[PDB]
Amino acid sequence: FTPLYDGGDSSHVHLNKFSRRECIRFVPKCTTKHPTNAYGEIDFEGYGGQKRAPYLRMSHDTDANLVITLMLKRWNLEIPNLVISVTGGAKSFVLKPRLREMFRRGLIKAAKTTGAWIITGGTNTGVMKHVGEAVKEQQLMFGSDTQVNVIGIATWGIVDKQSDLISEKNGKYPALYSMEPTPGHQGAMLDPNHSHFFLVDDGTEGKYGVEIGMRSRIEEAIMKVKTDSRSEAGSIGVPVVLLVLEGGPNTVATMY
Amino acid sequence: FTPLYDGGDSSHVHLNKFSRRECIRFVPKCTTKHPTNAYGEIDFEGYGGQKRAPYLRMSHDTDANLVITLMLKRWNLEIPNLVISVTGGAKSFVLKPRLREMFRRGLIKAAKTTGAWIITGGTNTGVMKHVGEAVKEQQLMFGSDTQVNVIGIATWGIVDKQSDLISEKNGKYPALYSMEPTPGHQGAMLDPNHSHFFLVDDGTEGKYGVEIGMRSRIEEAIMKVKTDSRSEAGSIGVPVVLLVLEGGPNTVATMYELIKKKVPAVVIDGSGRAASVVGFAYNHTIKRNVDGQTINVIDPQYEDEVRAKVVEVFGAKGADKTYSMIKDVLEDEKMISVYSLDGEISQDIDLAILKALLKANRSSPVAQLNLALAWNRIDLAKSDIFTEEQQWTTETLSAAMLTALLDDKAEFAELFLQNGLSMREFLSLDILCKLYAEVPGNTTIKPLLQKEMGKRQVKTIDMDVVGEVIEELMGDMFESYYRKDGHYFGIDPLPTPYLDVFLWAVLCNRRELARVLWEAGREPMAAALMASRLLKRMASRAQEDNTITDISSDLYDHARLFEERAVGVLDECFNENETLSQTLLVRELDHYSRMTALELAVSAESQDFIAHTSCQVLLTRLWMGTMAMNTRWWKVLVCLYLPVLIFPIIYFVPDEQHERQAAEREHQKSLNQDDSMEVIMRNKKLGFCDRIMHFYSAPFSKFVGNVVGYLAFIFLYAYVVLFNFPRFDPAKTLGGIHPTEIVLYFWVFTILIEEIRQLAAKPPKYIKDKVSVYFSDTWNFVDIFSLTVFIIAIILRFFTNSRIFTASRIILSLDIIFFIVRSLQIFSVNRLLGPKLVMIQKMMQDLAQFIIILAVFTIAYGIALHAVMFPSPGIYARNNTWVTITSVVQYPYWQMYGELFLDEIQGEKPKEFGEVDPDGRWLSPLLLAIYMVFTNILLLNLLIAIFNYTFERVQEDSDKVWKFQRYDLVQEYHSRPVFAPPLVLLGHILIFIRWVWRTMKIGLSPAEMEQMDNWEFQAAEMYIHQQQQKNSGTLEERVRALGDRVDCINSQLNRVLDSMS
Amino acid sequence: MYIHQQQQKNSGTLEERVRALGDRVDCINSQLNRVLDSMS
Ligand SMILES: *[C@@H]1O[C@H](CO)[C@@H](O[C@@H]2O[C@H](CO)[C@@H](O)[C@H](O)[C@H]2NC(C)=O)[C@H](O)[C@H]1NC(C)=O
Ligand SMILES: CC(C)CCC[C@@H](C)[C@H]1CC[C@H]2[C@@H]3CC=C4C[C@@H](O)CC[C@]4(C)[C@H]3CC[C@]12C
Ligand SMILES: [Ca+2]
C-alpha cells in the first residue's frame, strides 16, 4: 500500500538497493528498428547466491552516451575510479596454476580496492571464463560486500536460448537462463558470473565481429566522465587500462 | 546363562565385535580331501595389544565365491570401497628412509580414509614385511579405532609351526604362534601384523608357486561384489588397484596379466629391480605411434640400447621376452602409472593410488564421480573431477546428488550445488517421497512416521503423512503446506525445494547436511527458529516415550545450534538497519502457516532471541501502539478521562515521522545560498476521529486504565471489609445492604469475565488444551482461587445465621490477601522491580528446604519442652489435648524471633501460662539456651549464606526471564477490551458482539517481500563469513597453519638438496 | 612518547607477532619457489 518506513539518513542499508529510452532492435534480416524485447534480469540456475544480472539488447548504431546514461542513472551503477578492459583469446586456453592463482588474486584485488568496472566479452569461453571463475571463487571465499561490477559486451546473434530472454511486453525482470546448451547451435552461452550484459544486435546471426565497434565507443564514452568527489580539483577523468592474456593478430591490432 | 542386556540401537559399541562350509584339505601326498584341521585364530606372542587374527587352510581348487561368502558373512568383514594388491620382491630389500616413510604414510592413509582391504603374500619377508611394519607403527602411533584389514594369502607347505595350528576337533580359536623359528625348515613364517590369513594347501611342501592361482581368482571375485549404499545408483563394483615395489620377470608377468582384466598398476621408483626398470622405461618420453585411444611405445632410435642394457643388468636367459613384457605393460597410458620421489611436492602415494583409478576410468566422468563419492574424498573431486575442462549439469549430477543426500555426504552436496546442480530442476515429488521413504531407522522421525501411517492403514509414504507429523510437532495450530498445496499430491517444479529438503535434513538429525541446506535458503532466520522448535520438541518426545530411543541431549544440543544461528542473523540485520530489522520480525510469512518470526521465536522457548535489543525495542514500540515514544503516564492518565484533551497534547507516530522526514529533506540542502500495525510501519496519517480510537486501542492506555480501575477496586473492597459488612436481615430494605457491596459484586463479575475470555483466547483449539495451557503460569491459579473463594463467601452470606455469617466475613477478610498480592503483576512492568520479583520466586526453593530442617528442630525441642514443663498425668498435667498439640508448635516458633518466655517457662505466671513442674523450672531455660544456639546463630546465618550464594547465579538468568515475559505482557494488553476501567465491562460486550457475529503482524506486497528476502539473505551471508573468519583467526589455528607452511618449506629444501646431489 | 609507546604496545601483542610471522613464512615460501624455478 503506502511506502514502508525505513530510518533514512540514520542507518546504511536501505531497501532500494535490493518506461525506457530509445533502445533500437534490428529484427528483420532488410532492417526495421523496433523497440527491444529483451531488457530484464537473469537468474542463472543455481551457481550459489541470489544474484540478478540486468541485461539489454541494442543495435550497433546506438550512441555510447545513452549507454552511460543507462548505466549511471537507470541501473543505479556507481561512477568508477578505474576501468579494466580484458581482451585475449576467444577459444579456451590453459594457465599454469601459479599464474592462474596470481591472475585471479590480482584482478579482483585491483577491482575491489580501487572500486572499478571490469569490461569483458560476456560469453562463457576463453579469457571471459577466467574472469568469471576469478569473480566466482573470490566471492565464494569472502562473500559479496564489495561487489565487483563485471560488464559483458556480447553479440545477440551468437548467444543461446534467445527465446528465453524475449518478451514483447514490459516486465521481463524475472528470467531463468539454464546452463544446458541447446543441441546444435554453434555459438556460445552467457557467463554465469558477470553482473551486467550489453547484447549487440545486427539483424544477422552466427557472426562474431559485431561487438568490436560498441566496445571501443563505450571505452571512449567512459574516458570523459568525471570521477565523484567533493573538491572540483579532485574530479579527474576516469582512467582506462587494458589487460592481455592471449589472442591472434586481432588483439595486437586492438592493442595498437 | 541368558543373554546380557546391552542397549541395542542406542549406543555404538556392542559386544558382538569383541559348523562351517565345505573347506577341503589335501592331506595325503595321492590326494584325499578331508575337512580342515586349521581354522581358528592366532594370538601372536607379545607384539603389543590384544589382536586375534583369524585364519583358514584350504585347497587350491576351492571356488572364490565361497571365500567371499566366508569373509563377508562368517568372519563379519565389512564390504570394502577399494582393494590394494601389493606385489613385489619375495626376498628382503632396502628402501631409502624418506621413501620408506612416504610409503608407510601413503598406504595406510589410503586404506584408512577409503575403508579398503590390503591383500598381500602373508609371510614375514620381502614386501609383506614392509606392509606389516607400516601397519604396526601406524597403529602403535594412533591406536586401532579405524582397523585396516590386511589379508595374507600364503601357502601351507612353507609356513612354520604347522603342528601348532593343527587340531582335528572344532575350537582352535585360541592359538599361540611363537616367533622363534624352528631349526632347519627352509621356509618363512607368518607376519605378526596381518589381520586375516588364507593358507593354500597343495598336499606338497617346500613349493613356492601354490598361492598364485587363488590370489588371482579371489581378485576376480571382489570385482563383481557391489559396494554398500542406500541408493541403487551408488552401488558400484569394488575397484581393485595393484602396487609394485620390486620383483623379477614374474611381477611384470603378473602386472601384464592383471592389466588385461582392467586393473591399473602403480609402480614405485626409488626402489629395487623390476619397478626401477619399468619406471625408467616409462620415464623417457611420450610417443603415439598410432591413434589407438592414446597408446604408448617408447622406443625411438635414440634410447633402445639403454633399455636393452638395463634389462641385461639382471637376467640374461630370456632378456628379449622380459623386454617384450616391459614394453607390453606401457601400451595403455591410462592403466600403468609410475610414482617417482622427484616428481612433485604435493603428490603423496595415496594420491597416486587413487588418481591411478581415476585415470583408469578416464572415459566416463560419471564413473569417476561415483568412485569419488564411494571413497568420501572431496579433495579428489576438487582436484580432477570438477575442473575447467569439463562441464556438469543437473541431468548428469542428479544420481550423484541423490546418492550424496541419502548417504549423508554433506560436503559433496554443497559442492554439487555450488558447481552445476539447480534444486529447482532436481527435486521432484517422487525424489522427495524417496528421501522420506529411505530414513535410517535409528532416528526419532522413523517411529513417528510409522505410528502416523500405522493408523488410517496406508502402506506407502506420502507428503500428507509427513505434513501431519510436522503439524503435531508444532502444536499451536500449525498448518504445514503439504496438506493444502496442490503440488504435493498424486511438469512444473515445486514451490520451495530448499525448504522441504532442509526440513528433511533437520528431521533426520543430520547436522552438517542441515547446515549446508540452511546456508542456501530464502528465509534463514525463520527456518532456524522452526528447526530449533522441531528439534527440541522431538527431543522431549524422544525423552518421555519408552518405545523411542533416548537421544535427547543430542537433539537439544542441535536445537541450541540453530538458536545461535537465528540470533546471529538478527544481530547482523540489526547492525545494518535497526528499523527494517524490526519490520523483518513482524513479517507475515506465507511458507510458515501465516506465522511471524516473533511468534516462531516464542513457540520454541528461545530466550536469547527475545532478549536481543531488536526484539526489546520492537516490544516497546508495540507497547506504544500508534502513539509517540515519549508520552508519559500522567499525560495518558489525564487524556483517558478528559477525551477533549486527546488531540492537543498527545503526539502520534505520523507526527514524529513527518517531523524527521521534513528535517532530513532540509539537511540535504547546501550550506551556502484494526490498522494499528499499518500506521506504525507505513506512511499513513490519522485524522481527528481516527486518533481518538487509536489512543484508546493502545496497550499502554489500557494498562494505565487497568491500574486506576484496580486501585478503585482495592479501596472499595478494603472499605467494605474494614468498615461496613453487616449481616443479612429480611426486615430491612434490600437486606440492609450498602450499595458499596453491590458495586463490589459488579467489579468482581468483571474480573470473572476477564478470566473467562483469557481462557477462551488461547492458541490451541481444544478445551482441555486451552485449560492445560491456561494453568501453565501460576497467576491463573491465584486468579481462579480468589474468584472461587469470593463467590463461595457471597453464597454463604445471605442465610442469616451467626456461625456461617462468621464464616462468610472471615473468608472475605482473608481473600483481601490474594487480591492485594495479585498487584505484583502490575508492578512487574517496571525495568527494576520486574527482575526482582522473578528473583524472589527462584529463592522460594531454598526457603522451602530451610523450613523443613527448621521444622525438625522446632518439633524436637517443642515436644521435649512441653513434656518437661507439664508432666503427662499428675498435678501439673494440663488436661486438654488441643492446647498441648498447639503449644508444642507455638512456643518454640515465637522463641526464634526474640520472644523468650523466660517468666512463663520458669516458675512465674501461674494464671496466664499455667503452673510448671518444679524440675521443669530449671530444665526449660537450659533447653532454650541450646535451641537458641542451633536456631538463631547457626541456621538463620546459614540461610543468609545460601541466599547470597544463589543470588548471583539467579541474577544472570532472571533478567532474561523478565525480557522473555514482556511478549506475553504486550500480547495480553493488545487483546484487552478498548474501553476504560469504569466502563470496561461495557467494552467487554463489543467483543461478545464480535464473537457472536463471527494480530501483531503486517502483510507486505510481493515486491516488498522479495526485497526483504534479499536483504535478510545478504545479512545471513555476512554472519556466516564472519563466523568462518573468526574460527580461522584463532591463535591455535594460526600456529597450526604456520606449522603446515614450515613443513612445506622443509620439503622444498629437501628437493633442492636432491637437485644439488 | 605516549603515541609511540601505544604503537609499540599494539604491535607487540601475541596475535600480531604470529600474524607477522605468518607473512614472513609466506615470503620464504615464494623465494624458494623462485629458486626451484631458477633450478628448472
Ligand atoms: C488434671 O487432672 C488431674 C487428674 O484428675 C488433676 O490431678 C489431681 O489434682 C488434685 C488436686 O490438686 C490432686 O489432689 C490429685 O492428687 C491429682 N491427681 C493425681 C492422680 O495425682 C489435676 O489437678 C488437673 N490439672 C489441671 C490443671 O486441671
Ligand atoms: C553463653 C554460654 C556461656 C552458655 C550459657 C548457658 C546458660 C545461659 C544456661 C546453661 C545452664 C542454665 C541454667 C541452669 C540452671 C539454672 C538455675 C535456675 O536459675 C534456673 C535457670 C538456670 C539459671 C539456667 C539458666 C540458663 C543457663 C545458665
Ligand atoms: Ca489471569
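For chain B, we keep the numbers from Swiss-Prot: what you see runs 6-23, 41-51, 86-546, 573-755, 812-1136, 1148-1210, in order.
Determined by electron microscopy, 3.1 Å, according to the entry header.
Heads up, the Cβ atoms here are built off N, Cα and C, so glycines get one too.
If you look up Swiss-Prot, you'll see B:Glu893, B:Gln896, B:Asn918, B:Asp921 marked as Ca(2+) binding site, on the strength of experimental evidence. Note: B:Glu893 (Ca(2+) binding site) has non-local neighbours B:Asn918, B:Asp921, B:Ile922, B:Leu925, i.e. same-chain residues 6+ apart with C-beta under 8 A of its own C-beta.
As a published mutagenesis entry, B:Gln896 to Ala appears in Swiss-Prot alongside the note: Severe loss of Ca(2+) sensitivity and increased sensitivity to phosphatidylinositol 4,5-bisphosphate-mediated activation. Residues near B:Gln896 (mutagenesis position) in space but far in sequence (CB under 8 A, at least 6 apart, same chain), listed by position: B:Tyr912, B:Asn918, B:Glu1110.
Counting every protein chain shown, the Cβ of B:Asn918 (mutagenesis position) has 16 other Cβ atoms within 10 Å. Quoted from Swiss-Prot, the note attached to the mutagenesis of B:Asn918 to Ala states: Severe loss of Ca(2+) sensitivity and increased sensitivity to phosphatidylinositol 4,5-bisphosphate-mediated activation.
Its Cβ placed at the centre, B:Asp921 (mutagenesis position) has 21 other Cβ atoms within 10 Å. B:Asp921 to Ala appears in Swiss-Prot as a published mutagenesis result, with the remark: Severe loss of Ca(2+) sensitivity and increased sensitivity to phosphatidylinositol 4,5-bisphosphate-mediated activation.
A 10 Å cutoff on Cβ-Cβ distances gives B:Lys1047 (mutagenesis position) a total of 14 other Cβ atoms nearby, all chains included. Classification of B:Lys1047 (mutagenesis position) by DSSP places it in coil, neither helical nor stranded. One mutagenesis experiment named in Swiss-Prot is B:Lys1047 to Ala or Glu, and its note says Does not affect channel activity.
A mutagenesis experiment is reported in Swiss-Prot for this position, B:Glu1110 to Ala, and the note states: Mild loss of Ca(2+) sensitivity and increased sensitivity to phosphatidylinositol 4,5-bisphosphate-mediated activation. Under DSSP, B:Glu1110 (mutagenesis position) is assigned to a helix (H, G or I) in the three-state scheme.
Annotated Ca(2+) site B:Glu893, B:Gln896, B:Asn918, B:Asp921; additional same-chain residues within 8 Å of its Cβ mean position, judged by their own Cβ, are B:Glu892, B:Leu897, B:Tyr912, B:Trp917, B:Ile922.
Around the Cβ of B:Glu1110 (mutagenesis position), the number of neighbouring Cβ atoms within 10 Å comes to 15.
In this structure, B:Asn918 are the mutagenesis positions from B:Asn918, B:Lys1047, B:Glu1110 whose C-beta falls under 6 Å of some atom of ligand 3.
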